[PDB]
Every structure is written in structure tokens, then in C-alpha cells.
Amino acid sequence: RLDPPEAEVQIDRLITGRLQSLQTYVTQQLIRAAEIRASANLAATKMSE
Amino acid sequence: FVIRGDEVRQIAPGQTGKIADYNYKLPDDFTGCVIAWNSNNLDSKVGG
């Protein structure tokens, strides 16, 4: 529907939005992985002891 | 070169039009200056 210039502008907007979404997802995954690692360390200690 | 007086703006980068699409196209990321001025009395002939 658009030509190079404005198409590039709109695509840049979309790229920024989707990159922000990916970064948010990855940060959430990192925090959840920290929680799960704490739980797994507790589980390993419980098994051993 | 020489072109139509009203089509001078058509020479801007990333533009659309007959001139830009057919005979002289500038890149979207063109880096430079464009200078244009009327040359009616020097180019146009009384007989055409």
C-alpha cells in the first residue's frame, strides 16, 4: 500500500514495537529462570539431605 | 541537464513521477545538493 519512504517509516515503527516485545519476553523469561533455578537448587538440596 | 520548470521538485530523492521513474532517478539516501534555475531566455527559442 505504500512506497519506499513511508513504507520504511511504518516498518521501522513495527520493528521497534516487535523488538520491544521480544526484549520484554526475554527479560520475563530470565527472571522466571532465576526463580526456577532457586527452586531446583532447593530441590537438589532436599534430595541430598 | 535541462528539464521542465514545474518538474524540478520531481528530482528530489525518493520521489515519484515520469522524470524520476524513467530518465533520472536519485537514490533514497542521496547525499548532496541540487541546484536549479530558470534558463528561459537562454534555452527557449522564439520559434520553439
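Heads up, chain B uses Swiss-Prot numbers, so what you see runs 400-447.
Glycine is no exception: its Cβ is also placed from the backbone N, Cα and C atoms.
In Swiss-Prot, a natural variant is listed as B:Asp405 to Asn, annotated with the note In strain: Omicron/BA.2, Omicron/BA.2.12.1, Omicron/BA.2.75, Omicron/BA.4, Omicron/BA.5, Omicron/BQ.1.1, Omicron/XBB.1.5, Omicron/EG.5.1; complete loss of interaction with host integrins. For B:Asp405 (variant position), the count of additional Cβ atoms within 10 Å of its Cβ stands at 7 [all protein chains shown]. In three-state terms derived from DSSP, B:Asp405 (variant position) belongs to neither a helical nor a strand segment and is classed as coil.
Under the heading of natural variants, Swiss-Prot lists B:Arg408 to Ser and annotates it as follows: In strain: Omicron/BA.2, Omicron/BA.2.12.1, Omicron/BA.2.75, Omicron/BA.4, Omicron/BA.5, Omicron/BQ.1.1, Omicron/XBB.1.5, Omicron/EG.5.1. Taking Cβ-Cβ distances under 8 Å and a sequence gap of 6 or more within the same chain, the neighbours of B:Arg408 (variant position) are B:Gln414.
In the shown protein chains, 10 other C-beta atoms lie within 10 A of the C-beta of B:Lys417 (variant position). The note that Swiss-Prot attaches to the natural variant B:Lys417 to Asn is: In strain: Beta/B.1.351, Omicron/BA.1, Omicron/BA.2, Omicron/BA.2.12.1, Omicron/BA.2.75, Omicron/BA.4, Omicron/BA.5, Omicron/BQ.1.1, Omicron/XBB.1.5, Omicron/EG.5.1; May enhance affinity to human ACE2 receptor.
Following the DSSP three-state reduction, the secondary structure of B:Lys417 (variant position) is helix. Recorded in Swiss-Prot as a natural variant, B:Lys417 to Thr carries the remark: In strain: Gamma/P.1.
Within the same chain, no residue at least 6 positions away from B:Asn440 (variant position) has a Cβ under 8 Å from its Cβ. Where Swiss-Prot documents B:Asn440 to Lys as a natural variant, the accompanying text is: In strain: Omicron/BA.1, Omicron/BA.2, Omicron/BA.2.12.1, Omicron/BA.2.75, Omicron/BA.4, Omicron/BA.5, Omicron/BQ.1.1, Omicron/XBB.1.5, Omicron/EG.5.1.
There are 5 other Cβ atoms within 10 Å of the Cβ belonging to B:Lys444 (variant position). Natural sequence variation is annotated in Swiss-Prot for B:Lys444 to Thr, with the remark: In strain: Omicron/BQ.1.1.
The note that Swiss-Prot attaches to the natural variant B:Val445 to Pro is: In strain: Omicron/XBB.1.5, Omicron/EG.5.1. Around B:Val445 (variant position), there are no C-beta neighbours below 8 angstroms that are at least 6 residues distant in the chain. DSSP classifies B:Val445 (variant position) as coil under the three-state reduction.
Between B:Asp405 (variant position) and B:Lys417 (variant position), the C-alpha separation comes to 12 Å.
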